[PDB]
Amino acid sequence: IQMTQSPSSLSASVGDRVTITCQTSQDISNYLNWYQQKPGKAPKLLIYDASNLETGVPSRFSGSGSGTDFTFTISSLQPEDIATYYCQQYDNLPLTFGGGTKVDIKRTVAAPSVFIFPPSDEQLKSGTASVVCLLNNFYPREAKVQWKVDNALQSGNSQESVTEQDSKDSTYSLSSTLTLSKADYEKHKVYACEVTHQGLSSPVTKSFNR
Amino acid sequence: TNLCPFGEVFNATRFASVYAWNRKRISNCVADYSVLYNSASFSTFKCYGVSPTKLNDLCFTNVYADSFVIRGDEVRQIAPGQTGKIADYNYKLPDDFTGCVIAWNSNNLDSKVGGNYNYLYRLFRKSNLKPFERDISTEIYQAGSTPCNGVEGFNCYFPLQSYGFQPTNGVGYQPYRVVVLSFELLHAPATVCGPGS
Amino acid sequence: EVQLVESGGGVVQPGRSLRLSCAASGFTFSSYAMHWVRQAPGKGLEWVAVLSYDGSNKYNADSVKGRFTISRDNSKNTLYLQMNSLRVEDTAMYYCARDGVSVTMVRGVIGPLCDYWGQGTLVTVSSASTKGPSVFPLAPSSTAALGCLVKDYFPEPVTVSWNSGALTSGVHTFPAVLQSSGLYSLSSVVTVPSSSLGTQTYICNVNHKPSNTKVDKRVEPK
Ligand SMILES: *[C@@H]1O[C@H](CO)[C@@H](O[C@@H]2O[C@H](CO)[C@@H](O)[C@H](O)[C@H]2NC(C)=O)[C@H](O)[C@H]1NC(C)=O
């Protein structure tokens, strides 16, 4: 049983040349495979046994098969190419996959726009208060959010989900969901979420009162 | 005057598999290589070591014709200095190879509907082949660190996998008949000469 | 062309049985081998088992040897994966793929392997009952933002569309997060100009098939 390695977390501008190297474990593997998996869709076989791509691919991909070390070359990067790339061995029947490589095209830096949302009065009837903070159309994804309730950080009360990179403008978007109850929401008065992004000098604080 | 029986090499109705590739020694005859490159039938034609123009002018001591069959995608490994299942366990070309490799598609003669599994290829071996080393061993190879007493089991396979050659397959998995001409030049008078030397 | 359509996955408590199906179409099915491979939510792919061209060669992977058995009906051009003794961990989206390169499996090497064509997200949910969502507005206050709050639902497959889906520009549908109560939480937002906050009405259409609940919720400013 192998543990195939792969360098993930790539970033390259539109129209470039990237490479991913899947080095195998013990019992050197012959004729790996290369797949791509866009979010929400099943994978797709890009290249045949270490080379000789199939029919249908835009011929921008390639690879070399030499014993223990393999490579996966992508020339002429495309805006509609952000996905997760795996590598699979088939010489012993317990087939193992790679680690997957998230791809994000390097674009001009984009400052985020942040909007806050109070918990609805209909939710207060359930005894809960969910405050939402939005981050829309920004790049890169390395941004931080910190909920400041009465200028006090609330740790362990928020979960944020980051969308996959957009296809047209190639920008991320995340949304943090601060969760409280009616009790601890009625004693505080001001709720805010500070923002710090690579395209921001000073933190941005969107607040509201109740 | 008697020409080299190249017609008894390419046109042969029955070709052997790649693990048991066939060889027909060519000597004491006249070469007519113009028949080869004056034809649009050969898909892959790559002369290694010899001139692209002196083909009909050369004179070698002996010539070796290695003929076999592999699928559409395994011809890239019939070349000096390559790594692959065929280029490791079936047919090994040396780095100092001096000759012309000929390949063409035969998806209509070696394939049939329902299946034509007469052709085989060596899938496993505990060591890479040496050049010109024909291996037709029929012992059950062992893959894992668990010994095998011949039983076809988890990591013990029959080392010959058949070729599934059907007409309705991808281009890479179609039968390609290959002829490899090896020009042997020894310290002896030549026997295979051309017409214009 | 060729499509490996799948159906049969759902929600079932741990310890029960549930088989899957892999309906083939197009190519000859009695000639190619067939794999089964799953991908957990947020994780990567993971092999499960495989079948030869009906040559009695299962060779299942570990942690499932004895729990999963691969079955195929080449005369029906279908493929099954019988599951028993549900390890709650087994919650994943299962993909069935073809194969033509295996050694003791399918006779003759024809084509590549693992042309995926997969679907059928199979969740091995806990005793907790499948709960419908509670849609809440994310009203704005004063580009202007506008969203809806999909909270406290289970399982994952929820969808959302803004006012008859003809409004699809400037919309951002976010993945769900797992709350501490074993329930999911999702938020979908749309950014519209302030010159249309009083002219055009905005409604979010949350759809949840497992719970069979569809709520058309307005979003009016404070
Ligand atoms: C078998 O050998 C014959 C003879 O060399 C080849 O026939 C030649 O084909 C070329 C191209 O069509 C013609 O220009 C020659 O005039 C033909 N020669 C004769 C004597 O007919 C034939 O193509 C070869 N076939 C294979 C399978 O290699």
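The count begins at 1 with the first shown residue.
This deposition comes from X-ray crystallography, 3.5 Å.
Note that Cβ sites are derived from N, Cα and C of the backbone, with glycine treated the same way.
Listed in Swiss-Prot:
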- B:2-195: domain 'BetaCoV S1-CTD' (DOMAIN)
- B:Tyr121 to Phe (Swiss-Prot position 453): Decreased HLA binding to NF9 epitope. Increased binding affinity to human ACE2 (MUTAGEN)
- B:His187 to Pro (Swiss-Prot position 519): Increased resistance to human covalescent sera neutralization (MUTAGEN)
- B:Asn128 to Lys (Swiss-Prot position 460): In strain: Omicron/BA.2.75, Omicron/BQ.1.1, Omicron/XBB.1.5, Omicron/EG.5.1 (VARIANT)
- B:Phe154 to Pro (Swiss-Prot position 486): In strain: Omicron/XBB.1.5, Omicron/EG.5.1 (VARIANT)
- B:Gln161 to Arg (Swiss-Prot position 493): In strain: Omicron/BA.1, Omicron/BA.2, Omicron/BA.2.12.1 (VARIANT)
Filtered B:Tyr121, B:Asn128, B:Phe154, B:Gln161, B:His187 - recorded positions with C-beta under 8 A from chain A | B:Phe154
From the recorded positions B:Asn128, B:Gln161, B:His187, keep only those with a C-beta under 8 angstroms from any C-beta in chain C, and list them in sequence order.
-> B:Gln161
For B:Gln161 (variant position) and B:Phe154 (variant position), determine the Cα separation and express it in whole Å.
-> 16
Quick one: of B:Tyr121, B:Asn128, B:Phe154, B:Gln161, B:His187, which of the recorded positions has the smallest count of other CB atoms within 10 A?
-> B:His187
DSSP three-state assignment (helix, strand or coil) for B:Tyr121 (mutagenesis position) = strand
Nearest by Cα to B:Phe154 (variant position), of the recorded positions B:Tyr121, B:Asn128, B:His187, is B:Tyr121
Sorry to bug you, but what's the C-alpha spacing from B:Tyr121 (mutagenesis position) to B:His187 (mutagenesis position), rounded to the closest Å?
-> 36
Between B:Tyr121 (mutagenesis position) and B:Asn128 (variant position), what C-alpha distance do you get in Å?
-> 14
DSSP three-state assignment for B:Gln161 (variant position) = strand
